[PDB]
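J.: One structure, as structure tokens, below. Some questions next.
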Amino acid sequence: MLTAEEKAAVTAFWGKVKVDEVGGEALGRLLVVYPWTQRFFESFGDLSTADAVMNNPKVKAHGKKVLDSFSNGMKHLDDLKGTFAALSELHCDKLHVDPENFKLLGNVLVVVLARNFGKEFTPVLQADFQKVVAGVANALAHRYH
Amino acid sequence: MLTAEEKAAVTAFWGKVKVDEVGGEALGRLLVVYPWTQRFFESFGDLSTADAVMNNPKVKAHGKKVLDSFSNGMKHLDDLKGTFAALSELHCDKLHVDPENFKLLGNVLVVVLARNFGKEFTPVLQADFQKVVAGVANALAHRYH
Amino acid sequence: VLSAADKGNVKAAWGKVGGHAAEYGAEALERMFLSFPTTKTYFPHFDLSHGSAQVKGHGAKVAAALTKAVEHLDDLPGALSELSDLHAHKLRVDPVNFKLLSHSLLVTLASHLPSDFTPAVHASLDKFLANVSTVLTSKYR
Amino acid sequence: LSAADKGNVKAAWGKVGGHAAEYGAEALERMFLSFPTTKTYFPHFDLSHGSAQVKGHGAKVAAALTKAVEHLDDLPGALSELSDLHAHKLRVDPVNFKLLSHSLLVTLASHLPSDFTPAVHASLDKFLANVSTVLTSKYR
Ligand SMILES: *[C@H]1CC(=O)N(CCCCC(=O)NCCOCCOCCO[C@H]2O[C@H](CO)[C@@H](O[C@H]3O[C@H](CO)[C@H](O)[C@@H](O)[C@@H]3O)[C@H](O)[C@@H]2O)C1=O
Ligand code: HEM
Ligand code: HEM
Ligand code: HEM
Ligand code: HEM
Ligand SMILES: [O]
Ligand SMILES: [O]
Ligand SMILES: [O]
Ligand SMILES: [O]
């Protein structure tokens, strides 16, 4: 996991992030870029075109929730295994989400951050977030590990 | 990992396994089927064709060393993480092997085991072994996750 | 992408499988459901009890589909266009399952053909199935 | 790859235009900083901050990518010489390709935010994946 210097700057940047707006885009792009993930969200309504996906109210409302779990895990970087312990058990027994798909969403989130911040999301600032989204990725797969 | 019933048939079958013949075949195929694995054994000599890879003497001798540590993990089934902490650290901190490649070798082993035993290695007996290899692979990928 | 050598190996291997395609097709799934329980979730309507008649009737479908792919190795997309309509756009099957089936299939072919399942063929079929898998997972219509 | 995919990748790489050289250099620096185990494929390289080598090398990649974009229908044929290197000689682990794929898709996101639509994102990812598969295949 992160050190002191890595941790302090990862917190600083996250403050400027708009939880509402980033969550919907990430989950949307996950369903658009990796379209086999759409089966898990059949109940969400219409998923035919990428425009219908990126404007789906249930999708966007749920993306906000996943980012709230991400914001919470950002405050508990010393222990991600215990923070994401609950959701980990949810994705296995109730959802059967393959642990590989967490890597893709962590990566999507990073791309989503980069688009909305351009150069301000420095190559070093990216690498530090690559430890976070991978640190989270392992915590949701701890039932499979 | 396994239940009490799933420990008995997995061990009884393992005693019938020739640790030299299978060891030099599983690693052989790992370097043929997955050619990028040859990068880790530059010192090993000629690995140009399927014939050379299979009849390389260092390949076969190193092949048993793997299956012996695999045979070692057959006894310590509950404490695989503890038994493989030495080999999990070595393969990433020195040899930089990607944790995904571990999954492939446990896969190749089953294929070779099915080839060497045929019908004696049943769908049910395979299922018990698929967990074993998936436990040893996860124990060897412990320094990452 | 396959070599001419990869395509020769595949064509020869299936020439040895012959009429037992349905037998191994059925055995492949039988192995998949048992080895990896999660793959049963795509089949809630199926009978999955050991030795099911439905699985044996369905295994023959898979093997009948793979035998077409062998005949048209230079055009996997065109030959398997209707199967991408189902597995990708309709059923929306996770690509990680395709790795599990192919592994369960490769084990099946190894047990029955230990004389013909050489490492040289092993690599070629591994590439072959991962090319069929890529087609069935991609939306290209 | 669909008909819209081919169109999207062309339009995206067209928006990249003459900038590709710098983006090939960034896509690298972003990989060598984020995934330090990839730095082992380049031991002879000078991997310092803003290298003359890395910058010059990133120019070779993007140029070869441009060739791939212009040869969307026959990628195995066009990239036959690059496969010789990456697959037969270098013996690169496929996960590194996926890591360059993700690193490059970051560079294109930050630099071109108006153009990096979900539609185009999915197309470029599907293109790089198909290019990666060519380069990690020994078809000789
Ligand atoms: C994941 C990995 C892991 O190691 N753990 C720890 C716990 C071990 C998991 C376990 O005990 N597995 C045995 C097999 O699963 C049985 C689970 O216990 C039974 C209660 O859960 C089941 O109830 C629901 C609701 O009745 C079932 O869902 C039905 O409907 C859905 C609809 O999509 C499914 O399609 C069907 O499976 C089912 O008809 C489901 O069977 C639940 O498992 C991990 O947690
Ligand atoms: C970065 C990793 C992920 C995190 C942190 C995460 C987090 C969450 C959260 C917070 C919820 C809501 C919990 C609830 O109130 O029930 C949830 C539910 C859910 N997640 Fe995930 N998720 C992740 C990845 C995935 C992936 C990859 C998939 C599969 C494509 C997935 C599929 C689902 C589904 C189907 C639900 C329930 C939908 C519903 O009932 O509305 N998740 N997840
Ligand atoms: C099933 C998973 C694996 C097991 C059980 C395993 C086991 C072993 C063992 C027992 C050794 C000998 C170490 C010693 O003598 O102290 C070894 C060495 C080594 N392994 Fe692994 N291994 C696995 C996966 C892999 C894979 C897939 C690779 C990549 C090809 C790899 C790369 C290496 C390398 C480069 C060495 C050193 C070779 C030498 O100098 O002798 N390991 N492994
Ligand atoms: C080697 C790759 C595969 C091939 C060649 C293949 C082939 C087929 C064929 C021929 C059918 C029959 C379609 C019909 O006429 O009804 C089918 C159906 C189906 N397959 Fe696959 N398949 C492959 C991989 C998978 C995987 C990995 C899964 C997930 C476990 C899957 C899930 C399904 C489902 C849910 C059906 C519909 C069952 C029904 O007919 O009601 N496929 N497949
Ligand atoms: C699909 C993406 C890739 C493309 C388009 C690509 C293309 C190229 C090109 C154009 C060169 C220069 C060839 C020359 O020397 O004239 C090269 C060299 C090289 N590439 Fe890649 N490559 C890709 C993926 C990768 C990845 C992911 C790695 C691992 C980090 C890698 C490792 C290398 C190495 C070690 C060299 C030799 C450098 C030298 O000696 O100058 N390649 N590649
Ligand atoms: O989610
Ligand atoms: O090894
Ligand atoms: O299937
Ligand atoms: O490269």
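By Swiss-Prot numbering, chain C shows 2-142, in order.
How was it done? The header gives X-ray crystallography, 3.5 Å.
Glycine is treated like the rest: Cβ placed from N, Cα and C.
Quick paste from Swiss-Prot:
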type	residues	note
BINDING	C:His59	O2 binding site
BINDING	C:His88	heme b binding site
DOMAIN	C:2-142	domain 'Globin'
VARIANT	C:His90 to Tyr	In allele Y
VARIANT	C:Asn132 to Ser	In allele S
J.: Just give me the nearest neighbour of C:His59 (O2 binding site) among the recorded positions C:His88, C:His90, C:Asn132, Cα to Cα.
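T.: Minimum Cα distance from C:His59 (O2 binding site) across C:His88, C:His90, C:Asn132 lands on C:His88.
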J.: When you tally the Cβ atoms that lie within 10 Å of each candidate's Cβ, which of the recorded positions (C:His59, C:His88, C:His90) has the highest tally?
T.: C:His88
J.: Between C:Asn132 (variant position) and the residue listed as 'heme b binding site', what is the CA-CA distance rounded to a whole number of Å?
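T.: If we compare the Cα positions of C:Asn132 (variant position) and the residue listed as 'heme b binding site', the gap is 14 Å.
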J.: Please list, in sequence order, those recorded positions from C:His88, C:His90, C:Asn132 with the Cβ less than 6 Å from ligand 4.
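T.: Listed by sequence, the hits are C:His88.
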J.: Enter the number of other CB atoms within 10 angstroms of the CB of C:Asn132 (variant position).
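T.: Taking all protein chains shown, C:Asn132 (variant position) has 20 Cβ neighbours within 10 Å.
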J.: Per DSSP, what is the residue count of the domain 'Globin' (C:2-142) in each of helix, strand and coil?
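T.: Per-class counts: 106 helix, 0 strand, 35 coil.
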J.: When each of the recorded positions C:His59, C:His88, C:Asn132 is checked against chain A, which show a C-beta distance below 8 angstroms?
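T.: Cβ contacts with chain A under 8 Å: none.
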